[PDB]
Amino acid sequence: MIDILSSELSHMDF
Amino acid sequence: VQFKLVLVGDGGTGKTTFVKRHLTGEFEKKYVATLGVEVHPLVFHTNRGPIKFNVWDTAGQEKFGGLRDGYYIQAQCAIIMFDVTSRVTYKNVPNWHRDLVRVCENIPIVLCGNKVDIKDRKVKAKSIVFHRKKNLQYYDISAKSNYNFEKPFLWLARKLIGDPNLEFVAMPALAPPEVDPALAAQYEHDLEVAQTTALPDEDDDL
Amino acid sequence: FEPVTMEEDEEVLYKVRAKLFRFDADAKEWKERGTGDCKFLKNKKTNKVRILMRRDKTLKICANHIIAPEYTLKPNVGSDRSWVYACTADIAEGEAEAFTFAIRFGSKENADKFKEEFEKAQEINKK
Amino acid sequence: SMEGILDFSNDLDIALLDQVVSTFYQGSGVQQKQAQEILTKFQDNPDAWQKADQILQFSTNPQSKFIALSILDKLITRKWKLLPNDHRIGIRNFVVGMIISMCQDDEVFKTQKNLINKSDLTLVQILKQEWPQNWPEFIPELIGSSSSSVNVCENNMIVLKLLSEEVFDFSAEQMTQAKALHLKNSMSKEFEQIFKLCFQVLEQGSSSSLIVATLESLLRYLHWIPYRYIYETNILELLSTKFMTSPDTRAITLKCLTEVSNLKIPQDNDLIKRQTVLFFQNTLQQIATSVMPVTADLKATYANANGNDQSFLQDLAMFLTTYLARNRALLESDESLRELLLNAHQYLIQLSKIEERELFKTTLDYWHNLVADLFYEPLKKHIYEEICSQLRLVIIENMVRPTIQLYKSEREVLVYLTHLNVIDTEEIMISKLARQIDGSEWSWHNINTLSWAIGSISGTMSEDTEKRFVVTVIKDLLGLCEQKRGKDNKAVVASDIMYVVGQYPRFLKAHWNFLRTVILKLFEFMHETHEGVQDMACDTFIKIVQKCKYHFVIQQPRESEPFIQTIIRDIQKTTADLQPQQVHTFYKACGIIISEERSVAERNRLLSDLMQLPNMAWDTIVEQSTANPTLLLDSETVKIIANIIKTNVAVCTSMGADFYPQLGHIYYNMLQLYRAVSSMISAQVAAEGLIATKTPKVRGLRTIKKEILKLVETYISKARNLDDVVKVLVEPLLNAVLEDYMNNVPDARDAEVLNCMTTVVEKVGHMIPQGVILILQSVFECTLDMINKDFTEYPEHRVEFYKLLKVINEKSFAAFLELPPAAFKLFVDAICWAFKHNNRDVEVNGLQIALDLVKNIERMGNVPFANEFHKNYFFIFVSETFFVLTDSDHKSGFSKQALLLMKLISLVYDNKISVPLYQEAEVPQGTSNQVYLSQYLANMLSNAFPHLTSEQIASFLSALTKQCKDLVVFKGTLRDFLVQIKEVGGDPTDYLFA
Ligand SMILES: Nc1nc2c(ncn2[C@@H]2O[C@H](COP(=O)(O)OP(=O)(O)NP(=O)(O)O)[C@@H](O)[C@H]2O)c(=O)[nH]1
Ligand SMILES: [Mg+2]
């Protein structure tokens, strides 16, 4: 549940 | 199309400094006590036409009181001022208001806690509640940083005109003239002195 | 079913936040005149450039004059992010008075960039 | 030409007066300004009052008659008892007659309200002087004349209103305690007659103006009258029904009920309870039928601002909150009152939606009272489940950025609400967040407002429910960031996602991999160029480090080393695109982490690695700085140096005592730099003048000196090993800063030097007697000469100067004993100099030093220095204290002046001063200090206040001396004295109040 959440956050680009 | 505004409060609270900011845009550092009252016309440009306040800047020190409550006659609005760095000035607000509403039965009034720019604030917002029962409008303000410095006039305008949707607008900028060695000498003289006079508040962000 | 400003003829060449001072020779002391956005406005009709600066909140004009090719920017003794110069026709208060202006910015970068777009404008005022 | 009325030799020209007055109130420019100075000089003429009855009779200008009354008020207040008994009764007459004259004239009575009210107030000033002792028939005659006319009856209510205010509301600190109590008793003895008339007017009707004047006076009575005049009569029935229907009386009636509602009624009385429930029930009924239903949109009404809506809504908010904060318990028990109870709160829900900050703060203060009551009191929260549900929506929608006082209030209320029902709160926020994704309520103001609310309820849920909740929030927000395409829109969301995670440290502690991702992403944002992103990244970084400092210092299972080490390795690459300040914050945050390492060897090694960059730059500069001293003229060099020190100050702030190893690495060279920089400034001031202190080059050089001093303050203040401070740090410091400060021109002396010395003495000053002595010698006299000329110049040095003498006088008082006689004399001159400051940062310090100085001399016992002190400076301290107490320009410091003075008098009352305070010649040998103290004070007050009688002074001193053990009474006596020195003929028996 969290391991995905970590991956989602690490891909914040502009 | 003008309204009379009376400005009252203890001596040192910054009434004169506040008005000078709206007139010349300058910030007076020194404290020169006001003797009686100084009347200054102040104009604002709104989307309902130019509104004009006749600002009666009264004297806070009792020795320079002048006509005192004689200045409040036929006033159509008012600003009560105190210093958030001085408890005694907030302590004296009920006294100024008392003298004020005895002459002015029913007028829009603004309560202003000046000098919020100073770190060592002594009058906490939690304590400021005098305005609640007396139907006054309150604003944290500062003449040195212009924090909420337009708010008191904007609120009074919305009241005196009777339009809550009233805003301040930019005044039209007429084209400037596109322009003599007879005065070329004395101008550079005034520039040599200006150039070697250090600008005030050089540590400020602007 | 029936249902129920004078800046239009101009173009912005440069915009920068600044505080504006004026010199009071009668007391030998600087005085603020306004704080807000300083703009360079090029009239699309006359192709002439002017400085138009307004005060924040009140939006009152505190500077309104032509960037004449004659004017010269001088450094102030007390800073490196400010320029001092003489103006012979400004109408922020009505009549074309003469003032000794000083304008200050956030950094030396903005002051230097100001002088770049300032001299750029003077060349336009010649043409 | 207008200066004719200023000539009192010939008769006053009334026609000319009315012109000078009219020119003032209606004129402009110079003419108005000139007229102003004339009217001022006119009323301020001591003989002007004589020409009052003339104006009041002959003048046709209401403004003139107003100023005439002002001249009388000034006479009645200050010199009334001084007048022959003939004039006194004479003034009473044509003031009363004048009032009657205006009441009979319906024209004047309507069009000149301002002039009649001023006359009424003038009448009350006489009453405060004469009534009742010399006017016992005032009230019986007032009631009789109130039946002869309506206009007279109305005006009498105005007189009674003002009379009530001056006696109960503003009597304190205006009149003596005796005179106040006397007037209070007088009204209390005759109120039964006043209430009779008042109630008759309220019941019989019917003139609108008369009713309001009656209700407006009633409002003042409720401040002090006994409860029986409210409940044992049928007056509450009238207020809560009859007068709530008409708008003109509605506004004031609601204020009356607000004062009644704010009484701690006899809790055991079952009749007053029903009376308290009854009038509240009626009030809400009238509002619902005569003003607005409960479903009414009060937000839109307030915004439209028609007539007196905004005033009425404010008053309704003040009424409901006041009553329910006192009496809602009455409505909670009975079931038949449940509808009344919830309707009352439903009005407060609607009021809370109004966009008006000061009004919102008002209702918010009540909600805080309620939810806290429901959080502690049993069997209550089930009652307001519907009120609380709406309230959640209201607070979430009106959340502000974390003035700051408002947010904390909102958070505290919202935390309570989330505790009363977690499920409801969670549901509302997710729904609000779903309407943010579909773009219905999407905006920058609403996404931030929602984020702030989500972050404020942190730590209120269970750790499990919080996990499920946070994930759902961060998922929706990350899905929202992908949705937007604008580079600005993405910046708004990214900040909120980082704010939220910053608010849930418990979640971060449990999940390392997630925490690691965040920090690694903040480092990626520290390279972003968009405005605010870098500051947001550094703020969130240090914010997280403070709450999770333990997870950066230990070895995480899925890692090869403590994460702090990894940060230091790439610290250069991380902080590459940051501003000098943003770097300092980063280094500061790292310092918070390193400070958690309890192993001494490991902690010091992390410090060496963190300070690697600045130490390399430092050693490079220090090598090049001594080789080519003119490098300090280079701006870029001065900048680099300042940032190196600031980086040291930053880390030292986080680490405190654990920073000592780094300090030592640079300490000796840093003070060598302080010496080179000082020389460079002096060389500049001599070669360019005092203007050089304003130049960018010197200001940069002074920054280095101030940041170096700031570093030393920061350490020593937080140091644990005080032995190291004295042995190692103090000696090189003083020998580097003191002589430089002393031998600089005043405009080149950094006030931070004084503040640094203040920190040193506060911490180790008790261990450095020769050190404190050396400090005084260097900074005392030269600093005093900078500020003993006025109260404005050198404000920075002014405050730090008295802070330094304060701590010196506390810690190392011995240093003052070593001061030569002439130097100790300047020390006393400096303390009294601080008394006279209107500035509060100095005035308070001045008084405290004096107070501590006396206590110091006292505990020396009977010794030559202690006795010489009293002979020399005792009466000096007494008179100087009395001066600031009575000059009426230092009222800000009344309490401390009193405490000081009381300590001085008590020394004599207790015989704690062995030697005599007088010369063997001026008083017969054998006289006690007690007697001579009363002789000195008696003579002092006579010359300073020649308008006081000898009996006043004798009584005041007598009462003041036998009250020097009771401060609240002592203060009361001083305040009585302050009232009597502003008038003539003060009653000397007033000092027998206690
Ligand atoms: N820090 C700070 N100082 C202020 C501010 N406004 C005024 N002052 C300072 O307050 C002092 C007195 O200002 P002034 O306008 O004369 O007060 P006043 O109310 O007119 N006094 P008086 O009633 O005797 O005429 C000045 O020294 C001014 O620098 C402020 O907003 N911030
Ligand atoms: Mg003033």
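By the numbers in Swiss-Prot, the shown part of chain B spans 9-187, 190-216.
Looking at the header, which is where the method is noted, we find X-ray crystallography, 3.0 Å.
Using N, Cα and C of the backbone, Cβ positions are placed for all residues, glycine too.
Listed in Swiss-Prot:
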BINDING   B:18-25, B:36-42, B:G68, B:122-125, B:150-152  GTP binding site
MUTAGEN   B:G19 to V  Blocks DNA replication; when associated with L-69
MUTAGEN   B:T24 to N  Has low binding affinity for GTP and GDP. Decreases nuclear import of proteins and RNA. Stabilizes the interaction with RCC1. No effect on nuclear location during interphase. Loss of activity in triggering microtubule assembly at mitotic chromosomes
MUTAGEN   B:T25 to A  Minor effect on the interaction with the alpha phosphate group of bound GTP
MUTAGEN   B:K134 to Q  Loss of normal mitotic chromosome segregation and defective mitotic spindle orientation
MUTAGEN   B:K134 to R  Loss of normal mitotic chromosome segregation and formation of sister chromatid bridges
Densest Cβ neighbourhood among B:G19, B:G68 (recorded positions), 10 Å radius: B:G68
Spatial reach required of the 2 unmodelled residues, as Cα distance in Å from B:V187 to B:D190: 10
Candidates near ligand 1 among the recorded positions B:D18, B:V124, B:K134, judged by a Cβ under 6 angstroms: none
Site with most surrounding Cβ atoms, counting all protein chains shown within 10 Å, from the recorded positions B:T21, B:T24, B:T25: B:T21
Distance-selected recorded positions near ligand 2 (C-beta under 6 Å), from B:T24, B:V40, B:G68, B:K134: B:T24
Helix, strand or coil at B:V40 (GTP binding site) [DSSP, three-state]: coil
Other CB atoms, at most 10 A from the CB of B:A151 (GTP binding site): 24
For B:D18 (GTP binding site), the three-state class that DSSP assigns: coil
Chain D neighbours, restricted to the recorded positions B:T25, B:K37, B:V40, B:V124, by C-beta under 8 angstroms: none
Cα-Cα distance linking B:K134 (mutagenesis position) and B:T21 (GTP binding site), given in Å to the nearest integer: 20
Rounded Cα-Cα span from B:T25 (mutagenesis position) to B:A151 (GTP binding site), Å: 7
C-alpha spacing of B:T25 (mutagenesis position) relative to B:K37 (GTP binding site), in angstrom: 8
Candidates B:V40, B:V124: member of the binding-site residues with the richest Cβ shell (10 Å): B:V124
Which same-chain residues, if any, lie at least 6 apart from B:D18 (GTP binding site) yet have Cβ under 8 Å of it: B:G68, B:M89, B:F90, B:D91, B:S94, B:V96, B:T97, B:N100, B:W104
Residue pair B:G19 (mutagenesis position), B:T25 (mutagenesis position) - Cα distance, angstrom, rounded: 12
